[PDB]
Structures are given as C-alpha cells and as structure tokens.
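Asker: Can you read through this structure? Questions will come right after.
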There are 6 protein chains.
Amino acid sequence: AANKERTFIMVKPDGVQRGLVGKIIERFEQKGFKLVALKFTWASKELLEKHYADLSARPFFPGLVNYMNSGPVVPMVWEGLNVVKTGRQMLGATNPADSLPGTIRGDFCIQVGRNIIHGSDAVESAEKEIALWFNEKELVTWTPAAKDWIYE
Amino acid sequence: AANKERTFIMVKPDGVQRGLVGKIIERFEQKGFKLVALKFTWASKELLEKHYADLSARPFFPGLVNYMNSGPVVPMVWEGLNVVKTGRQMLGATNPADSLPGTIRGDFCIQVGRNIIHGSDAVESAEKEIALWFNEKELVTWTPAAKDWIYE
Amino acid sequence: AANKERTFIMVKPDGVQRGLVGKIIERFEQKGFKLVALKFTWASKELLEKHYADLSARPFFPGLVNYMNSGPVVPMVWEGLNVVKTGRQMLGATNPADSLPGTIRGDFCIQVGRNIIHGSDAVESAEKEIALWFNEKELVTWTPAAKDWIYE
Amino acid sequence: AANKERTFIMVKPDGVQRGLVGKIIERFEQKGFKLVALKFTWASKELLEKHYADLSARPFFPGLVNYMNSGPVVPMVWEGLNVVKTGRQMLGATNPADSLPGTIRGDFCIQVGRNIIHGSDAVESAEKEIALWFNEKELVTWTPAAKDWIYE
Amino acid sequence: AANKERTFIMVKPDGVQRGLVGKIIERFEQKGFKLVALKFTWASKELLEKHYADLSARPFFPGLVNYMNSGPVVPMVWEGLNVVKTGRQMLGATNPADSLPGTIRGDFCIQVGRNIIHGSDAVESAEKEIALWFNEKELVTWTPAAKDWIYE
Amino acid sequence: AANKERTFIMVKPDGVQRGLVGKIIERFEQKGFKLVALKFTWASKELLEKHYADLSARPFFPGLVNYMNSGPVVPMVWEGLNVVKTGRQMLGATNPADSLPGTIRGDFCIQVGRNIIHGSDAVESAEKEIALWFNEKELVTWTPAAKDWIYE
C-alpha cells in the first residue's frame, strides 16, 4: 500500500543534452525502485504551463516555459515505499549549490536554472503531475523478481 | 543523410527484470548516438507476432512470442552514422556465448533465450521495426549541442 | 596501534540475492581499508542466535533469525584506522530511508528489514562478532604495498 | 544439467595487492554467474605444489611457487552454463598483452608473471582445483531469485 | 564574471601513487566545471614553502613540505560558478574521518596526512595559488559546447 | 629496459569538449601504466604542422591543422612494457567504425574525423612525438609503490 506509492521524475532538456539519461535511470534501478512509465518527448508550452501553473503570476514565467520547450524531456514514474520523499533526497537540493556530493544534482550540475531534473514535491502533487504527463494506459504494472529481497 | 540513419533497440523482459535499462541506455549515450524515441510498455502477442513475422515457420516461434509477452519491454530508436551496424557490434553476437567481453550481451548475460536486448538486423528491418513500434508522433527531432564534435 | 582496529561487515541475504557483493567489497578497498577475512556461507540458526543474543526477548527475534537463515551471507573482517566508526558511516543509517546518497544503504536499498549489510556497532562488539564468525586461522595478516601512501 | 557446471577462479597476490577483488567479483555477478564458494587465504607451498604438480619439472617451478606464496589469494567457485569456458573468455589470454580490452586481464594488468587471476582450463581440471582448494562443506547451494530471467 | 571564478585543485603524491588522477579529474568534468590548466610535475620545497607559507609557524610545516616533495603532484585549475566553495564541498572535509561518503576524500582516503588532494580555501587564496603554480601562458581560454545547458 | 618504453597519447579537441579526459586517463591508470608527463594546452598551427608533417602533400591538410587548432588538447606520456603497441590496442582502431566495444574509440566515438584520441604509432614515432610536445624537464621520473605487483 505504502510500497505502491508513486512519484514523477523528469529529466529536463539540459539532462538530455548533457547525456545523463542512462545515469539517472540507473540510480533508481539500483536503489530497488520500480519503473512504472517512461517516454521521450517534446513538451508543448500548453503542457508546460499546466505543469508550472503555480509560477503563473511569478516573474519571468514565459522564460521558463520557453526554456522547457527548447529541448526534449524524459518524464518517468517510479514506484516504491516513500519514493516521493526518498526520490527527492536522491535528486538533492533544488538549488545545485546546496546539493551534496552523491545526490544527482550534487554530482552533475551547478546552477538552479540548469539543474537537469525534476521530482515531485509531495504525494498529492506527484498525483497531479503523473496524470498530466501520462495516460493510465502508459502506466505499466509488473512485479520484479527481486521483490521479496527488497521488501519485508 | 548518412548520419541520420536509425535503428531499433529494445530491452527484453530479462533486461528489465535484471535492472539493466539505464546501463544499456548509458552505453548508447556515451558512444555519441542520439535518442530519437523511447517508451516502457507491455507488448501484446499481436504486436510480437508482427515483429517476429519472419520466424513464423520456426518451431520456437510460439514460445518466443510467449516469452516476449511475459514482462514489460523498453523499445527505443537511436540515430547516428552507421547505427544499425555499430548498434549490432555494441550488443554483441545474438548467442551470449559468442559475445565478447565489452559488448552488452557479453558483459551481462549467458543464454540465447535470455539475451536481454533486441537490435535491428539491417536498415530495411530497422525501418519496419521502427514503424511497427512507434507512431511518427513519437520520433523526436532535436540537435545535440556536441554534434560538431561528433560529426565532421 | 589505532591502524590495526578491526570491524565485522557482513553482506546479508538480500545483498547476495541482489548481486551487491563485488560492489560492497569495492567500496572498502577503494577507501584504503585492508581485507583481513572473507567467506561465503549459509549461517545456522544456532550461529544467528548467538549473533543476536541481546534481541532474544524481542517479539521479532524469531522473524529475524529465520530471515537471516533464508539465504547465504558474506561475513568479512576489515582493518584500518577508525574502521569500526568509519565503516558505519560508509554504510549509512540503519534505516535506508535515513541513509544518504553515497552510502551503501543510501544508494542500494529502501526498507529496514532488507538493508543489505551489517556493520559492528563498536570496538567491543566487533571483537565479539569476529570471534563468533571466524576462527583465528581465518584472519590473514599481510601488508599492502600502498600502506605508506595511506597512513602517515 | 549444463547450468550446474563449476569453475575455479582465483585472484592472485598482485590482484589483492592492487585492490581488484571487488571489481573482479562484480564482473562475474553482473554476468549472471552464481557464487558458490569464496575465501581469503594465504596459500602454503604444499598447497601450491599440488595445484602446480604438472609444472614440477620446469625450471621456473620454484619461482612460481614462491611468488604464489608471497601474498594472500582469493580462491572462489562460480557456477553456470559454460562457466569454465565463458570464464576463460572473460579473463582474457594468459598473456595480458594478448588480452583484449573489456577482459579482466586486458583492462587491469600487463605482464604474464603478474596477471592478477587464475581460471580453470577445463571441466576436468576445475573439478581437481575445487577439491584442492575447498572442502565439500564450503560449497554453498542456493537459488538466485533471478534464475528464471537468466536461463530458459 | 561569477561563472568565471577559478580555483586551484591539486592531486597530492598519495593520490598519484594510488592511481586516483583520472577519477578525480572525472569528478570535476561530470559536474560541469571547465578545465583551465593542468600539469604533472615534481614540486620543489622552494615552491611548497611558498605555497604553504601560511603554516610557517606550525610545527608540522617542515614535514608537510617534506611529504609534499616526496612524489609528483598534479596541480590544476577549474572554472565555473562558485567553484572555490563547490570545489571544497566535492573534496569533503580536510580530515578524511569527517568527510562524508560521496565526496573525494570521503570515498578514497582515511588519514589527514594522506588526504590525496588540495583545494583552494577561498577566492583570495585561489588567486595566489594559481599565480604560484601556473604562468599566465598556461591558463587556457576556451568555450565548452554545452555551456548554455550548464549556465543560463 | 623494455618496461621503460614510452608512448605519446593525446586527447584531441573533441575528447576535451565531450568530457572524456578523466575517463581516458583512468583507463591507463588502472592498467598499471605509468604517467610520465601531462599538460593542457592550445596547440599552435606551427606545432600541428610538424606533428602532422606526413600529411603535408595530402588533400585537405590545412583543414586538419585548422581542426586541431580549434580547441585545447591534452598531450601525455605513459611508460611501461609494450606501451606503444598495447596503448594502440586500448585506443582501438583509428577508424571508430572498426573499433571494438571495450576500446576507448569503441566505447566513445563514431567518425574518423572526430575520433577523440591519438596514440603513437610505433616506438620511433613515439620518440619524435614526445620530443615535439614536451621538454625533457616536463618528463617526471618516479616509482609507483605497486611496481613489484605489476612487473616480475
């Protein structure tokens, strides 16, 4: 129930550009989390604006949308016990400068505007983001052979 | 047009199950190849039979199709100079026993029936395979920043 | 000599099952710690009951012993300056969810019950643990060639 | 069962001294081979003289035995389909200079005399070698959870 | 001008001797930092005393200088936003015992006198250190192709 | 004498640009070869023309010189038994298409005009190239602590 918790992770345009797709996935694979959905795509401004709706009334919003629309992205859904929160920990701090060596952001990027990845915030927002980026038909259900060795 | 050649690579169910998705993707990204399309899905027999249509007369046909439908797959398209042939070189011989250390199959698997990845045979089969697995809507066009350091 | 302190590190059954032996060993070698003992074994309940004597009164006791007896384990002895304590650091918090990225648990597991490794608590318990798991003849004494580049 | 074949792999003293134990072990685990026995030991001349009985008449014989007795070693037993033969492939040619990149010797050593590892020659000698180095009780029998994803 | 900040990093003799030169360089390159200068050399005491001038009154001064002159060093200059501070974060605490797993010192060393790398303290000391170790002729100016995916 | 053989390896502008400096060095470190000289620089056309003198009368010579002068390079000198030839093997085929997975060129590049690295040809030319790129004062002499474990 708690092991079925899901989160949305997306490789931003700079992550794709600098060749970090394999490395990011591998970090989640290795940890024992389960890949539920994955696709490569060009996000539409219309989708980016929904995704980033909270920054609407914030300065330079259109610059962000434009930037997110400048290259393809890799949206994903990972499942497991406390994946939202743990996922966030693995990514490191949103601002790369406060990210610790060992976290994804700590090892691979420098500035907040080019921080290679996004991971849902909390369960509720993970929920909204998954639904925005994927159809229910794009969410694959399977059972890893190593399951019993990962969970009690 | 040479540098725009495309090939179809697919992580088989045993690749998914043994957590090699990122390791595999990483191998293509490091090489200098460009990701054009990617998805995570459970393939129907309908699609598999079509995909494996050439092996219809083979006695292992029905089991192959059954095996390939026992877990999710990760189909993808890579682009770059001579990617069908280079791609085949990177995965190693079809029978893991003949693959050399250094190749994908070579380093991560042992038996022909659990050979973790599928790679297009030739340009002609690549084209058929890509059209079968992806809509034209899902093949992304983008320009890598290092393109000029990869291709003269 | 503080450089001669020893600690007991054991890879649990989920670690073995998940293929993390080489990787775990590599983390200690990389660091400059010296391997003193190593073996692959299936631990008996009797052996596990002495190892876990202190938890004898706990309601989970019996669950623990059955689990630790459900697969093979890799007991080992590492030597070096502050190895008991530093070793602990390297593994992370007991609860993987509290373990930070870059640590053995942080990077490779999720649930407390399936936390892949065991590291002695302190110097006193490391001594108890080594005696339980190894014979005097099983402790190898050697001098690494890089010794003078590791210690002042 | 061809999947139950065993081979003897031993990390020589230069491999131990050079810190390649974890990395060597990792190459076999990655591959899908199953660990059956493992230990850290200092081999006696008497033990080395039975291991090398066939070279007894050679002028280098005595040199070899002294060398193999100059540091600790890591004897191990791996199991799986064509492991004797495949294991050999993975190590490379006896002469590292003839060993290709991607192989244990190709990637990690240079001179024949300091070639970091030993792998049985054939099935008959693997059986001889295992009996010399391990006791029946030291061979662990277990079933990896990924077994069905490794073999047909 | 912020993004053009520079820091001095140096692989100490124990880093050279334990074969960490490429691993270290790799860590800065992956991060997104830009190499400005690099060389392999044996430092004189004359240079070391100058370099360590601030520790002149320290009782360990003469031994430090003696140790630092016992093997070749790999001095280098890296450039990028907040590189002095980030750089210090990546290497970990000066005393390896306090470094966290994930940092350079943390992952590869154990004692303060064999802490494998040197990283500038602050912008002011970076400037002095760079001027001491390199001529203006040896600092290279170049523009990385991914600059725009690193810096906004 | 034969263990003192030396070779010239240079990371080309595309190797620097795509972040392969650390990875390339690490491959040589790990193998047991010894780093003798290293520097980061911008090669002058005057130096490139001397280096490439053999292609003088060949078509598009000026394009090559121009290309080599378009970014900084990393000239190096590695020492060891059969380093010229072995070094060449590690690099893989000059044309990336014929390079095997596991070689430097096999894992990281695609086209002959953007093949990231250069390695002397033969002893005699290694000799001429070292002298062209480095002063005798830039060649550091030292002795690795692991030496006896590398060479008989």
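By the numbers in Swiss-Prot, the shown part of chain E spans 2-153.
Recorded method is X-ray crystallography, 2.4 Å.
Cβ atoms here come from the backbone N, Cα and C positions, even for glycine.
As listed in Swiss-Prot for this protein:
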ACT_SITE  E:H119  active site, pros-phosphohistidine intermediate
BINDING   E:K13, E:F61, E:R89, E:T95, E:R106, E:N116  ATP binding site
MUTAGEN   E:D15 to N  In KRm5; lethal due to loss of phosphorylated active site intermediate; when associated with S-97
MUTAGEN   E:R89 to C  In KRn3; lethal due to loss of phosphorylated active site intermediate; when associated with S-97
MUTAGEN   E:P97 to S  Killer of prune mutation. Conditionally dominant lethal mutation in individuals with a null mutation in the prune gene
MUTAGEN   E:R106 to C  In KRm7; lethal due to loss of phosphorylated active site intermediate; when associated with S-97
MUTAGEN   E:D122 to N  In KRm12; lethal due to lower enzyme activity; when associated with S-97
MUTAGEN   E:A127 to T  In KRm9; lower enzyme activity; when associated with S-97
MUTAGEN   E:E130 to K  In KRm4; lethal due to loss of catalytic activity; when associated with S-97
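Distances, neighbours, how buried they are, the whole picture for these features please.
Answerer: Reduced to three states, the DSSP call for E:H119 (active site, pros-phosphohistidine intermediate) is strand.
Under the three-state DSSP scheme, E:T95 (ATP binding site) falls in the coil class.
For E:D15 (mutagenesis position), applying a Cβ distance below 8 Å and a minimum sequence separation of six or more within one chain yields E:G72, E:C110, E:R115, E:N116, E:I117. In the three-state DSSP assignment, the secondary structure recorded for E:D15 (mutagenesis position) is helix.
DSSP assigns E:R89 (mutagenesis position) to a helix in the three-state reduction. For E:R89 (mutagenesis position), applying a Cβ distance below 8 Å and a minimum sequence separation of six or more within one chain yields E:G120, E:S121, E:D122.
Taking a C-beta cut-off of under 8 Å and a sequence gap of six or more, E:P97 (mutagenesis position) has these contacts in its own chain: E:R106, E:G107, E:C110, E:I111, E:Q112, E:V113, E:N116.
Around the Cβ of E:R106 (mutagenesis position), 23 further Cβ atoms fall within 10 Å across all displayed protein chains.
The 10 Å shell around the Cβ of E:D122 (mutagenesis position) contains 18 further Cβ atoms across the protein chains shown.
Counting every protein chain shown, the Cβ of E:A127 (mutagenesis position) has 22 other Cβ atoms within 10 Å.
For E:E130 (mutagenesis position), the number of other Cβ atoms no farther than 10 Å from its own Cβ, over all displayed protein chains, is 23. Look at E:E130 (mutagenesis position): DSSP puts it in a helix.
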Asker: Would you say which of the binding-site residues E:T95, E:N116 has the most Cβ atoms within 10 Å of its own Cβ?
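Answerer: Comparing the binding-site residues E:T95, E:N116, the most crowded Cβ belongs to E:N116.
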Asker: Out of E:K13, E:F61, E:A127, point to the one nearest E:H119 (active site, pros-phosphohistidine intermediate) in space (Cα versus Cα); all of them are recorded positions in the record.
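Answerer: Comparing Cα positions, the closest of these recorded positions turns out to be E:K13.
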Asker: Determine the most Cβ-crowded residue among the recorded positions E:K13, E:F61, E:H119, using a 10 Å radius around each Cβ and all protein chains in the structure.
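Answerer: That would be E:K13, with the most Cβ atoms nearby.
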Asker: For E:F61 (ATP binding site) and E:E130 (mutagenesis position), determine the Cα separation and express it in whole Å.
Answerer: 20
Asker: Through the lens of DSSP with three states only, how would you label E:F61 (ATP binding site)?
Answerer: coil
Asker: Quick test of understanding: given the recorded positions E:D15, E:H119, E:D122, E:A127, name the ones whose C-beta is under 8 angstroms from chain C.
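Answerer: From E:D15, E:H119, E:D122, E:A127, the ones near chain C are E:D15.
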Asker: Could you state the CA-to-CA distance between E:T95 (ATP binding site) and E:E130 (mutagenesis position) to the nearest Å?
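Answerer: Rounded to a whole number, the Cα-Cα distance is 17 Å.
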Asker: Tell me the coarse DSSP state (helix, strand, coil) of E:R106 (mutagenesis position).
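Answerer: Reduced to three states, the DSSP call for E:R106 (mutagenesis position) is helix.
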